Amino acid sequence: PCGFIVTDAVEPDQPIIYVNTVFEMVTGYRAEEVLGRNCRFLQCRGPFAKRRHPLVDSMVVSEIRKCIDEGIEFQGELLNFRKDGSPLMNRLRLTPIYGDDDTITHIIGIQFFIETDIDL
Amino acid sequence: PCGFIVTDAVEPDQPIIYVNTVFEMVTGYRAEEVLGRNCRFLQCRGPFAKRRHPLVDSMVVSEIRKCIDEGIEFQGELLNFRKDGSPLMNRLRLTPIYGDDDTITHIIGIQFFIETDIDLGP
Ligand SMILES: Cc1cc2nc3c(=O)[nH]c(=O)nc-3n(C[C@H](O)[C@H](O)[C@H](O)COP(=O)(O)O)c2cc1C
Ligand SMILES: Cc1cc2nc3c(=O)[nH]c(=O)nc-3n(C[C@H](O)[C@H](O)[C@H](O)COP(=O)(O)O)c2cc1C
């Protein structure tokens, strides 16, 4: 039961073009609120948080950004938040998708969400 | 400008869970009309035909299901039809997506539509 995301890798800043119903149900963000955004909003603790939360690991975020910049897959884990602010550990897999011309047209995201017992 | 498709590889018979705008524009089918269905409907001539049309290459259709069954990529070309029944040549690439526990959870479809000489028309 994993979250599934698609970004457009040609448009700047990997805008989301699809999220599955698991993403929606687990994160509390409905598709209409998310398509056209970069996924990094999940690192903010709910919609009033304008900044990445100090508990999401900036070393993992750096590594994601590098894997995307380099056109390679990523696998790791970082803290995300539901729309209502509850914390969620996200075991994230990114997979670049090739259209034809040896170019990356899309990136697929797989999210395996893990409940966390932390007090914020 | 490719069509882009996602299916659920865990649910039975690869129901479509996403198509992009290019798919909609080129095939003439809106997302609402195709979600939850297998893509094979594009091998039928228009929305009211239930079985794959004879001019569709059954050898290629066979190789597509083989690739899906084996969980490997597919690349190839086949005849499809728009919602208005006009023929399409679809250069299709399929890519399985591995979720957790080394399992395929989804398949991605890239459609590059190319011109055919195929013409059934009046
Ligand atoms: C397909 C895809 C899925 C992503 N899914 C998530 C996610 O579920 N949670 C998250 O925190 N970041 C996710 N990201 C990462 C952010 O979009 C962004 O790449 C990351 O924060 C690094 O960039 P930045 O330093 O500019 O924020 C995803 C990225 C892509 C391309
Ligand atoms: C992700 C994905 C995208 C597909 N896209 C198309 C398509 O655009 N056109 C088409 O004729 N078949 C497409 N198919 C194939 C059909 O769904 C079906 O797998 C094919 O006809 C072989 O299976 P069948 O003999 O049971 O019909 C796609 C399949 C998958 C998994």
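Using Swiss-Prot numbers, chain A covers 44-163, in order.
The way this entry was determined, per its header, is X-ray crystallography, 2.1 Å.
Every residue gets a Cβ built from N, Cα and C, even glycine.
The feature domain 'PAC' is assigned by Swiss-Prot to A:118-161. Residues 45-53, 57, 60, 65-66, 69-72, 82, 85-90, 92, 96, 98-100, 103-104, 106-107, 110-111 of the same chain lie 6+ residues outside the domain 'PAC' (A:118-161) yet bring a C-beta within less than 8 angstroms of a C-beta in it.
DSSP assigns A:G46 (mutagenesis position) to a strand segment in the three-state reduction. According to Swiss-Prot, the mutagenesis experiment A:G46 to E carries this note: Loss of binding to GI.
Around the Cβ of A:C82 (mutagenesis position), the number of neighbouring Cβ atoms within 10 Å comes to 22. The DSSP secondary structure for A:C82 (mutagenesis position) is helix. The mutagenesis experiment A:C82 to A is recorded by Swiss-Prot, whose note states: Loss of binding to GI, but no effect on FNM binding.
Under its mutagenesis annotations, Swiss-Prot gives A:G119 to D the following note: In ztl-21; long-period phenotype, decreased interaction with SKP1A/ASK1 and loss of binding to GI, NFXL2 and APRR1/TOC1, but no effect on binding to PHYB. Neighbour density for A:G119 (mutagenesis position): within 10 A of its CB lie 16 other CB atoms from the protein chains shown.
Within the same chain, residues at least six positions away from A:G46 (mutagenesis position) with a Cβ under 8 Å of its Cβ are A:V62, A:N63, A:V65, A:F66, A:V69, A:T70, A:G152, A:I153, A:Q154, A:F155, A:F156.
A:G119 (mutagenesis position) carries a strand DSSP state (E or B). For ligand 1, the mutagenesis positions lying close by, meaning a CB under 6 A from one of its atoms, are A:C82; the full candidate list was A:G46, A:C82, A:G119.
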